[PDB]
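Visitor: First the structure, then my questions, so here it is.
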Amino acid sequence: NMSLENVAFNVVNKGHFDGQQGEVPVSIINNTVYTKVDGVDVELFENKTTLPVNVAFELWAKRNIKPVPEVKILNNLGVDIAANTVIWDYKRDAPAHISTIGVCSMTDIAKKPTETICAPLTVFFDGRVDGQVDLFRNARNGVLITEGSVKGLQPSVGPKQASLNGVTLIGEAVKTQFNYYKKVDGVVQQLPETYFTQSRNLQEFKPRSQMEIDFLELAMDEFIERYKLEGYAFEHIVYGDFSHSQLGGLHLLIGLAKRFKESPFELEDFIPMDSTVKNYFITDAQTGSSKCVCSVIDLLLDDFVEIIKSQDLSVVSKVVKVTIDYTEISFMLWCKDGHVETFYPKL
Amino acid sequence: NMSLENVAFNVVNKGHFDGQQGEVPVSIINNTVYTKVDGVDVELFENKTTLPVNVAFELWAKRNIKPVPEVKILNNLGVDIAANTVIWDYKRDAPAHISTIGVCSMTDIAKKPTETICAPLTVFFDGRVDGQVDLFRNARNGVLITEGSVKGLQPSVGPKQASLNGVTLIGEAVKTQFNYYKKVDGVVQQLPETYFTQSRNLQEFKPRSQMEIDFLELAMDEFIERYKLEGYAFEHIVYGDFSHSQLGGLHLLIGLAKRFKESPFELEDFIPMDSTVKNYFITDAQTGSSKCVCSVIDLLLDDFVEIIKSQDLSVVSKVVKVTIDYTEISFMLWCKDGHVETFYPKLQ
Amino acid sequence: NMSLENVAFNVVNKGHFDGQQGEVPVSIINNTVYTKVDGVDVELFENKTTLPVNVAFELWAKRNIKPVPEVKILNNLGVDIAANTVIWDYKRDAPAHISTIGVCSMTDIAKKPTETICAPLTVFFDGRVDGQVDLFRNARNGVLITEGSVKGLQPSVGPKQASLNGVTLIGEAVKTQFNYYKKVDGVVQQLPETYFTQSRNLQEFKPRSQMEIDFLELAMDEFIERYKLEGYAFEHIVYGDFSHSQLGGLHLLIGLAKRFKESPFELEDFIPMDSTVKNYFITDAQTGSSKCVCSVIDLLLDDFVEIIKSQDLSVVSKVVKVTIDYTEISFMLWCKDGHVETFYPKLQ
Amino acid sequence: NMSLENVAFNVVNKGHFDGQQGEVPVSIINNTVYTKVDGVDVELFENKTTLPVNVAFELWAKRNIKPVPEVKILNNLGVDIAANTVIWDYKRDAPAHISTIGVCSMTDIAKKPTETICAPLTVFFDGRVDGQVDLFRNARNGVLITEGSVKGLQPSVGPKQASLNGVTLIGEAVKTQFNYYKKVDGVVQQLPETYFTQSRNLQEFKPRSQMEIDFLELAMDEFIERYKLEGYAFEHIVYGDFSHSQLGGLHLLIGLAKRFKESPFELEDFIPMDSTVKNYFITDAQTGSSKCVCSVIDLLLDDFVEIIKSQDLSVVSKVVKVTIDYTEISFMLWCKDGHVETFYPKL
Amino acid sequence: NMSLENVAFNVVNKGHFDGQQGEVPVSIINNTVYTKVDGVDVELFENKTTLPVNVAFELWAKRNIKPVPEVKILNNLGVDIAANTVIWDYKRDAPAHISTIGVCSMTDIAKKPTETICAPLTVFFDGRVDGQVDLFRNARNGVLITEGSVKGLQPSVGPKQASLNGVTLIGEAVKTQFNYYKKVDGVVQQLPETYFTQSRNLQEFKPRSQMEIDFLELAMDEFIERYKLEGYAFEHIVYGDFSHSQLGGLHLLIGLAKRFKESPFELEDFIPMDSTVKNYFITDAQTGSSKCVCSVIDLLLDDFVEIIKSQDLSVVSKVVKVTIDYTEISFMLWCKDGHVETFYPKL
Ligand SMILES: N=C1CCCN1Cc1[nH]c(=O)[nH]c(=O)c1Cl
Ligand SMILES: N=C1CCCN1Cc1[nH]c(=O)[nH]c(=O)c1Cl
Ligand SMILES: N=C1CCCN1Cc1[nH]c(=O)[nH]c(=O)c1Cl
Ligand SMILES: N=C1CCCN1Cc1[nH]c(=O)[nH]c(=O)c1Cl
Ligand SMILES: N=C1CCCN1Cc1[nH]c(=O)[nH]c(=O)c1Cl
């Protein structure tokens, strides 16, 4: 007996869809779902998706409320759809995937991931749910996460962090670090050695290494001396140059975090979605320096330092490919006279 | 077991809400309800009401599909709400009443009309439904229809016609003539003697008496001579006067029907609802004669002739009250030198 | 060169998308596309689909404007998608298929039907378009139409009529009768022997055989006597029975057409889409007889007579399967004492 | 001469409806009201209600701008409608009541509360307005507030705080503490002895007693010792247990306030309205501990301590009824071996 | 080849319209523009204007991304339309002007400002763009800004600050101080001597003079003594009186800034647009003092002091006209017994 009113009953009484029996009266208007509480309408859901309001409400109510991979990792691994769950994209306020399997009669393409319509799609499987490892083994295309080993399968250790109800966190009361596995055309695929981004944000930025503490604490000249970074344009690249009309550099989140603590600036997130590299239109409030496309990545500073120090500085211009979050990120490296001028990731 | 998806399943499978178990997939968008059929979306309902789309859909699916009184009758009798049904108002594409009793959880004020919230409201009861005559007997305020006698209650014979799925008709395979009863503050009321409007339409107009046949077939002059109508301004009032820029008269539907057969015109229904008197902005296409507010009533011609021949004609202008469809309709009567100049109903 | 403004320029200047260069100014508001003509806004398209307004506009502009199979045929043959065209579904005012191939960047799953995403889907190919017969020969799943012979493939002769810009017609200046071919999992299929529905409408109903002429012109009794139809309940099944509150029979479009000429009625099309069997909520205006779900099919009368005269009549009720428009339509047959009581299609 | 344009004139020139004469040009679009200022459109009102945009605009413009009872108190006392004013619900951005009396021609069921249509409804009367005490005396059902005594009527002293333009506050320049009176079916009703919630919020939380200062300042072991709370599971109940997957306890707002100062967490207010007990879907950012339905109440800590210490701890499971904000709040008390395990309010 | 899809291509790849060739797939729904990124819809623009969604999107994408005059200055100078650019109004989230010249085929009234349809309109010209000074000279009505002298034209030195992507700032990496020129009916007009407002906001308020530092730092009695302000009701006017039901005074932004640091209050901006004088409905959270129409201006405190000390205090009531932001601001001055009672600007 699945229905709009039963989904709303579950949201009101359980905080999300929990399979309970019951109904509440519902009103739909203004792309919004209301329920009646003691004679007046209370908003339960405002649709920000491109789906019909009542369909989006049901997928949101049926969202996975356990730690799940961040959407950027699923996208980077080519995931098209999830087995018997909904990965909600809190950056977009919308389902991460267009279709479902065994979730919702308006969006399901199948009830089980073994149906043949699913074979060409990369299905996400969650080894914490009974039966899903076996489904991964039978699927032609898929991505599997587990908490532990799967007999005979070679794992890839994922990022330390995961998303729990739209909060990205490294779990202490719950496990957020998974093994990853991937199959293409029926064949298990070796996932590449990879760096991971750290998923921090500008204002709550906390360092995760002694080098990152030093960078936030020392003066730039002091930090550069200790970590032997002369000639790598580290200031320009990480900390930014605000002296000209066009803002120079500023491509690591920790550098924006330091600048923001000192002096606020505006960041227009003009493609608002989860991605390994983010592009912002930045305007510095104190100087008026700005840049329409400022590419930013949150790598652990030690990782970025390892990457840039590995580069040959003998060419004026060069694409540098780095595996990050399982995907190939192209960096542009600009050099002159054997030292770096700039280095930035591309989206 | 109440559910949007179950309402849609009933619409798809039974043509209306029939209390069947089942569900179909539904999308709501654009103030429209869709359902998915073989991979594509099919429209089931477009909301034209001021209620939320899913609520309006459910009240529409739960509409009464038996012959029921036209909305103008229920309005004139002061009905506020219906016992355990929805009277769908097809002139407004909306429920006839704001609230419900035992129909829909978003709009219900009660499950049964015996709840005290219902005592002040004038509840419509339907003697065809078991138990509702007795519910009327116990109610403080109500209107009751029946198909036959009720012990101890004198009936008022209602109109011949009723509304069945939005079609107004005089039933032959089904009964459409009801007895009417009304209670106010626990007291059974004597309903007044009344004329009834005939609820016909311009394009499909059927005469219902020999006088109406003669009016449609004879020339104006011969008709007036036959029924001895000199001095009552029938040429103005019923036939209409298209000779000046302001259209004169034309206040009886049969007169519009006769003109429309001969020469088409535009009628703008600028207050689109069911009422005993209708006002139209009329533009005649042949002549260009027009009138912003042309008040029109569909009386049997014989009834209209009885009314106008039953008036005193000795003052320039006055209000004439006529009980029609159970309500008091004001007409304006204008006379000169002992004869009619014009006579028209007012929408009020 | 793809662009909303370029799509609008083609609509304004060519009547549909024709691949021409140019642009006009466009406004989108109210799920409606406008363009500016001499300082004011003119409506080009009102979106009635569940797709975004600008996407629906483009698919509509890119609709196939040649005669194409009616949507019910394509549905019954299991077509999922069309190769490099849009079949516009004029009954739903929406694309017949959710996705496209080589039409529109928002809806395309592929540029060409040879991409592997297309292999499981049943792709509609059009032999009038160069290369598409060969694309069918190579496709895993498909339906092909042609105007003539294909070397090595046995044809199924399709219906006489097809849809041209939403008008269903039997072409005289253009060919509307196609050969049909179908492949499932790489294997060419033998399509079954089938009847076809005639796709006529109530108001414009044209007889297509002498038997149908006789049915429209003769009285019920003389018709039944002439074609020796006693015992098959044609009076109930085809002519309909309006004598009780529940309307009896009336399951053949020609019978509705004959009634409609004599006396109008209301048909509520409560699942508005193209299908072989249609269900209507019918209310007869003259009698008040009505039925919530009246199943109606437009067969040539001769075909219907062949079907009903080809059944065993010895049990109270059973399901009779009939191949119509390439699909298996279930009918319910009800008999008593060796004669028909009623016979009606089911929408399923 | 009441009209949409006159309501907008009043909003522009007086900040709200003030009965002044005048008109401004208005545009309605996107469920929003605009007025034209020097050639361009300026937003005056965005409709978040289920009423028609122009109707909601007029009720919002006609909102009571004096301190009024919080909506949760009116709801708890059964109020259906207000006499000749609009109580605006700033938690819902909507009128607290569906219908009006003498306010708005689209929503009025009557012009005066003495009309018989009002008799079955509990009408709110404001004794600060001339004539309303007398109307309360003539009404069959109603709730009256006053600043002072009403001859012969037995008062109930209300909460110290009230709402002024959506700000909940204890007045110093204005009076916010009212006497309350209530009638049902023509009969004055004795209002119960009651606790009141304190209406504080998470981030601006300020303590209102020495015990509350101590709780924010001392360590939990120290606080528990001083106030002799051993065996009442006070830590679990008030301060929360974040060590497991499912978040244990945490049912008093002061405990969330303390936790939030230390380490931020997300609170999804999935039924957004004013109520004595609130239910949140909480996710702790530092540990990943979470709970779909966490029931929370803001009682003065001294009040909560009085309540829990009053309980008999000899039964494993027991509903405990406490009058709060004039309504019966059911608490679940769970005990083992003569000490409390948990204690939480229900919504 | 201008089109909706090309505008969206530019927004995605360049951060704004940059004249680049290319297209992305776009969806329009819910008065919102989406583009498809790897199979799912991402929001690019939410229309808050009264224009059609796709038209508003194009004007926003084509917004001037250099420092431009704040909208209040353009409005005060009578500007109706801009030459070959879009001044975006970030206070209204909408174009500052209804029509355009050479920007957008749905809103253009002309392609060049020399067309005769433009003659009756005051056109904004930007002397930093090649050719626009000459266009100003040929225009019948217009306003011109430049960075430097224009031969033979008498300049007016504008405000120090300008708006860069909705951030108001005094430029250090870019120039924000312009010369202003204005023509009416073909004749160059002498712009008046004027004060300028400072365009600061409540929470980030930073002082810009020793007097402003003193006001934030000293006690009111101390500040008043040092700057010899006795008898000018400075406390009432600047700092506010919260002791009564109706909030007295509080008309300078610096006074609200000081009060807000000490104790928060609500400011309802009920006409949300950019203007020299702003009107707020204010409610003090600590006392409950409030005022429906509180007129506020951000003048440098030294400027306000110069203005009030210049006034003759011998009349109970008097309108005082002050040129601010090039416009005539009327102040009401109320005096008794030779000292000020209050002084407030009018909107
Ligand atoms: N600074 C400029 C001006 C245009 C090119 N560019 C470099 C740059 N920087 C980024 O941050 N991201 C890019 O993609 C690119 Cl590309
Ligand atoms: N013809 C005119 C011009 C204005 C008055 N009038 C009569 C009239 N005729 C109607 O039909 N209805 C009215 O209400 C009225 Cl009133
Ligand atoms: N007349 C009635 C009343 C309910 C059953 N029935 C027969 C019928 N007739 C149709 O036309 N179509 C049906 O599906 C069915 Cl079923
Ligand atoms: N902790 C759990 C898991 C399910 C039951 N429960 C207790 C609880 N806690 C609340 O905070 N509120 C409740 O209503 C209830 Cl019930
Ligand atoms: N304090 C009051 C009560 C009504 C008049 N007034 C003064 C005032 N103060 C402002 O701040 N702005 C005004 O426009 C005006 Cl006017």
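Residue numbers in this text run from 1 along the chain shown.
The backbone N, Cα and C atoms fix where each Cβ goes, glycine too.
For C:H236, the entry in Swiss-Prot reads active site, proton donor. Taken from Swiss-Prot, the feature active site, proton acceptor covers C:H251. Marked as uracil binding site by Swiss-Prot on the basis of experimental evidence: C:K291, C:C292, C:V293, C:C294, C:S295, C:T342, C:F343, C:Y344, C:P345, C:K346. Feature annotation from Swiss-Prot assigns domain 'Nsp15 N-terminal oligomerization' to C:3-63; the stated evidence is sequence analysis. The note that Swiss-Prot attaches to the published mutagenesis C:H236 to A (Swiss-Prot position 6686) is: Complete loss of NSP15 endonuclease activity. For C:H251 to A (Swiss-Prot position 6701), Swiss-Prot lists a mutagenesis experiment annotated as follows: Complete loss of NSP15 endonuclease activity. In Swiss-Prot, the entry for natural variant C:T114 to I (Swiss-Prot position 6564) states: In strain: Omicron/BA.2, Omicron/BA.2.12.1, Omicron/BA.2.75, Omicron/BA.4, Omicron/BA.5, Omicron/BQ.1.1, Omicron/XBB.1.5, Omicron/EG.5.1. The structure shown retains the original residue. Here the residue is the original one, while Swiss-Prot reports the natural variant C:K261 to R (Swiss-Prot position 6711) with the comment In strain: Kappa/B.1.617.1.
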Visitor: Given the recorded positions C:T114, C:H236, C:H251, C:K261, state which is nearest to C:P345 (uracil binding site) when distance is taken between Cα atoms.
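Guide: That would be C:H251, the closest of C:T114, C:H236, C:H251, C:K261 to C:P345 (uracil binding site).
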Visitor: For chain B, give the subset of the recorded positions C:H251, C:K261, C:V293 whose C-beta is less than 8 angstroms from one of that chain's C-beta atoms, in sequence order, otherwise 'none'.
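Guide: Filtering C:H251, C:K261, C:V293 for a Cβ under 8 Å from chain B leaves C:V293.
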Visitor: For the recorded positions listed here (C:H236, C:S295, C:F343), tell me which residue's CB has the most neighbouring CB atoms inside 10 Å.
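Guide: In terms of Cβ crowding, the pick is C:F343.
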Visitor: About how far apart, in whole Å, are the alpha carbons (Cα) of C:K291 (uracil binding site) and C:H251 (mutagenesis position)?
Guide: 12
Visitor: Tell me the coarse DSSP state (helix, strand, coil) of C:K261 (variant position).
Guide: helix
Visitor: Among C:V293, C:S295, C:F343, these being the binding-site residues, pick the one whose CA is nearest to that of C:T114 (variant position).
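Guide: For C:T114 (variant position), the closest Cα among C:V293, C:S295, C:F343 is found at C:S295.
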Visitor: With DSSP, how much of the domain 'Nsp15 N-terminal oligomerization' (C:3-63) is helix, how much strand and how much coil, in residues?
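Guide: Helix, strand and coil residues of the domain 'Nsp15 N-terminal oligomerization' (C:3-63) number 20 helix, 18 strand, 23 coil.
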Visitor: Hey, of the recorded positions listed (C:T114, C:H251, C:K261, C:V293), which one tops the CB count within 10 A?
Guide: C:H251
Visitor: In Å, how long is the longest CA to CA span across C:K291, C:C292, C:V293, C:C294, C:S295, C:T342, C:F343, C:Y344, C:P345, C:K346, which the record gives as the uracil binders?
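Guide: Maximum Cα-Cα distance: 17 Å.
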Visitor: When DSSP states are folded down to helix, strand and coil, where does C:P345 (uracil binding site) land?
Guide: strand
Visitor: Of C:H236, C:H251, C:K261, which recorded positions come within 10 Å of C:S295 (uracil binding site), going by C-alpha to C-alpha distance?
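Guide: Those near C:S295 (uracil binding site) - Cα within 10 Å - are C:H251, in sequence order.
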Visitor: In Å, rounded, how far does the Cα of C:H251 (mutagenesis position) sit from the Cα of C:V293 (uracil binding site)?
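Guide: Their Cα atoms are separated by 11 Å.
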Visitor: What whole-number Å value do you get for the CA-CA distance of C:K261 (variant position) and C:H236 (mutagenesis position)?
Guide: 18
Visitor: Rounded to the nearest Å, what's the C-alpha distance separating C:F343 (uracil binding site) and C:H236 (mutagenesis position)? Just drop the number here, would you?
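Guide: Cα-Cα, rounded: 9 Å.
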Visitor: What Cα-Cα separation, expressed in whole Å, is found between C:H236 (mutagenesis position) and C:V293 (uracil binding site)?
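Guide: Spelling it out, the Cα of C:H236 (mutagenesis position) and the Cα of C:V293 (uracil binding site) are 16 Å apart.
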Visitor: Within the set C:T114, C:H236, C:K261, C:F343, C:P345, which recorded positions show a CB-to-ligand 3 distance under 6 A?
Guide: none
Visitor: In the structure shown, which of the binding-site residues C:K291, C:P345 has the fewest Cβ neighbours within 10 Å?
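Guide: Output over binding-site residues C:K291, C:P345: least Cβ neighbours within 10 Å is C:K291.
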